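Novice: A single structure is presented below for examination.
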Amino acid sequence: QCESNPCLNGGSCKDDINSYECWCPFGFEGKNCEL
Amino acid sequence: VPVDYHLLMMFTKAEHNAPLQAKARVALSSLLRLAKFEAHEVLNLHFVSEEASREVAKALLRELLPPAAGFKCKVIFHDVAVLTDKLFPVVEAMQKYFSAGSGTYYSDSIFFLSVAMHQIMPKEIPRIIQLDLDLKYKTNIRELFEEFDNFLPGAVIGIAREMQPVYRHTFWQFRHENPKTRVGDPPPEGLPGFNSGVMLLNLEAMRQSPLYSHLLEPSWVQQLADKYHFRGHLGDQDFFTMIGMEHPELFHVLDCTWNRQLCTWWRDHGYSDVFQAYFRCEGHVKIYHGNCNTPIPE
Ligand SMILES: O=c1ccn([C@@H]2O[C@H](COP(=O)(O)OP(=O)(O)O[C@H]3OC[C@@H](O)[C@H](O)[C@H]3O)[C@@H](O)[C@H]2O)c(=O)[nH]1
Ligand SMILES: *[C@@H]1O[C@H](CO)[C@@H](O)[C@H](O[C@H]2OC[C@@H](O)[C@H](O)[C@H]2O)[C@H]1O
Ligand SMILES: [Mn+2]
């Protein structure tokens, strides 16, 4: 399986190879919406 | 006149996977402990397994059978490799939308088994219930079969709603372009999508539905996935959720007590505010579902 992409855009797995930006759900920040 | 009841469970890669074996143990012991069937009835347990997991399952089952309640039980194994090959022609075009991640690998095909179960099982099987193994049964599974009787005209599958906002997240773009949509919203009024842990697959109704047959076609899968800007990695669950948005008539929605999901992963990944509206389930619980490796209480 894969870890769900925390980002709102791109593929359903995190670190989607065809994705560069990461739009995080409200209240979260970082490349993996960590903080 | 003997009356057969059919359940199907996926049980693959179980050798040297102690967590999976322990889940299977909890599910199957509670299932069999609480099951009650009349004298002429037989419970058929279908397992989809490669050869190592078949042996693991056999060792577990001999410890649990025959059931305390003394009813007739038959065990059947299906080769994951054989099923994979039968599924692939039907299921190929949807894989790129609903599999981790892309593109189209044989290893993902089995996660779409429910969608084409009516083409895989012999025609003699009119109905089957597909169940995860990270479940715990708190009632007689025979009672779930009466839900088939509540299927309205045109309905082919019985399934419970998804109890996290995962589809709120997945449908973000469609939701963005359609502010007023119910797609991805919580119940009682929204369409939060579906969870695949417990599914009533009416194989006859699936076979006999023109609508359902069309939605399996590559061009219809593509049109809807484009319409909804939909990408997932949860397989059958994602396909049903998607066609469930277009064609809710196809699904008999089971009450949440038939698949009480315990996973809270999405609460801590951006959905604290709304999480409760999705996760709320009340009533007497029939099946607990310890999804995303969530310990089941007792
Ligand atoms: O290695 C495995 C993994 C899974 N399985 C079977 O497949 C089921 C699905 O996996 P889990 O139950 O661990 O996962 P979840 O209940 O969290 O399901 C979630 O992730 C996997 C997706 O296919 C499901 O559609 C989704 O709801 C298991 O209950 C089990 O019956 C195996 O037989 N072997
Ligand atoms: C996103 O990835 C996480 C981490 O791997 C998964 O736990 C999520 O799945 C869980 O929540 C949604 C439910 O439908 C699944 O059954 C459950 O495992 C995934 O959305
Ligand atoms: Mn599960």
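Numbers in chain B track Swiss-Prot; the residues on display, in order, are 94-391.
Quick check of the header: X-ray crystallography, 2.0 Å.
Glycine is no exception: its Cβ is also placed from the backbone N, Cα and C atoms.
Okay, so Swiss-Prot annotates it like this:
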- B:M103, B:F104, B:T105, B:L226, B:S289, B:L327, B:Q330: UDP-alpha-D-xylose binding site (BINDING)
- B:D225 to N: No effect on enzyme activity (MUTAGEN)
- B:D225, B:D227, B:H382: Mn(2+) binding site (BINDING)
- B:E255 to A: Abolishes enzyme activity (MUTAGEN)
- B:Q257 to A: Reduces enzyme activity (MUTAGEN)
- B:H262 to A: Reduces enzyme activity (MUTAGEN)
- B:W265 to A: Slightly reduces enzyme activity (MUTAGEN)
- B:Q266 to K: No effect on enzyme activity (MUTAGEN)
- B:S289 to A: Slightly reduces enzyme activity (MUTAGEN)
- B:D319 to N: No significant effect on enzyme activity (MUTAGEN)
- B:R324 to S: Reduces enzyme activity (MUTAGEN)
- B:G325 to S: Strongly reduces enzyme activity (MUTAGEN)
- B:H326 to A: Abolishes enzyme activity (MUTAGEN)
- B:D329 to A: Increases enzyme activity (MUTAGEN)
- B:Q330 to A: Abolishes enzyme activity (MUTAGEN)
- B:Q330, B:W359, B:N384: glycoprotein binding site (BINDING)
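For the listed features, I'd like the structural context: burial, neighbours, distances.
Specialist: On its own chain, B:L327 (UDP-alpha-D-xylose binding site) has B:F191, B:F204, B:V259, B:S289 as residues at least 6 apart in sequence with a Cβ closer than 8 Å to its own Cβ.
In this view, B:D225 (mutagenesis position) is surrounded by 20 other Cβ atoms within 10 Å of its Cβ, with every protein chain counted.
Counting only same-chain residues at least 6 apart in sequence, those with a Cβ under 8 Å from the Cβ of B:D227 (Mn(2+) binding site) are B:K116, B:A120, B:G290, B:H382, B:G383, B:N384, B:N386, B:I389.
Mapped onto three states, the DSSP output places B:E255 (mutagenesis position) in coil. Of all Cβ atoms in the shown protein chains, 28 besides its own fall within 10 Å of the Cβ of B:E255 (mutagenesis position).
There are 25 other Cβ atoms within 10 Å of the Cβ belonging to B:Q257 (mutagenesis position).
Around B:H262 (mutagenesis position), taking its Cβ as the centre, 21 other Cβ atoms fall within 10 Å, counting all chains.
Secondary structure from DSSP puts B:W265 (mutagenesis position) in a helix.
Within its own chain, B:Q266 (mutagenesis position) has B:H322 as residues 6 or more apart in sequence whose C-beta sits under 8 angstroms from its own.
Reduced to three states, the DSSP call for B:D319 (mutagenesis position) is helix. Take the CB of B:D319 (mutagenesis position) and look out to 10 A: across all protein chains shown you find 10 other CB atoms.
The local packing around B:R324 (mutagenesis position), expressed as other Cβ atoms within 10 Å of its Cβ over all shown chains, amounts to 21.
A 10 Å cutoff on Cβ-Cβ distances gives B:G325 (mutagenesis position) a total of 24 other Cβ atoms nearby, all chains included.
Cβ neighbours of B:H326 (mutagenesis position) (same chain, under 8 Å, six or more residues apart in sequence): B:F191, B:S192, B:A193, B:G194. B:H326 (mutagenesis position) carries neither a helix nor a strand DSSP state and counts as coil.
Within 10 Å of the C-beta atom of B:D329 (mutagenesis position) sit 23 other C-beta atoms, taking all shown protein chains into account.
A C-beta separation below 8 Å, combined with a sequence spacing of at least six in one chain, links B:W359 (glycoprotein binding site) to B:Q257, B:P258, B:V259, B:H262, B:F368. Reduced to three states, the DSSP call for B:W359 (glycoprotein binding site) is helix.
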Novice: Spatially, which candidate from the recorded positions B:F104, B:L226, B:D319 is nearest to B:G325 (mutagenesis position), comparing Cα atoms?
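Specialist: Nearest listed residue in space: B:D319.
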Novice: List, in residue order, those recorded positions out of B:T105, B:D225, B:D227, B:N384 with a Cβ under 6 Å from any atom belonging to ligand 3.
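Specialist: Cβ under 6 Å from ligand 3: B:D225, B:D227, B:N384.
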Novice: Would you mind ranking the recorded positions B:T105, B:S289, B:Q330, B:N384 by how many other Cβ atoms sit within 10 Å of each Cβ and giving me the lowest?
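Specialist: Minimum Cβ neighbour count within 10 Å, taken over the recorded positions B:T105, B:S289, B:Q330, B:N384, occurs at B:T105.
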Novice: Could you measure between B:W265 (mutagenesis position) and B:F104 (UDP-alpha-D-xylose binding site) for me? Cα positions, answer in whole angstrom.
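Specialist: Spelling it out, the Cα of B:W265 (mutagenesis position) and the Cα of B:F104 (UDP-alpha-D-xylose binding site) are 33 Å apart.
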Novice: Go through the recorded positions B:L226, B:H326, B:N384 for me and flag any whose C-beta is under 8 angstroms from a C-beta on chain A.
Specialist: B:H326
Novice: Taking ligand 2 as the reference, state which of the recorded positions B:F104, B:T105, B:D227, B:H262, B:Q266, B:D329 have a Cβ closer than 6 Å to one of its atoms.
Specialist: none
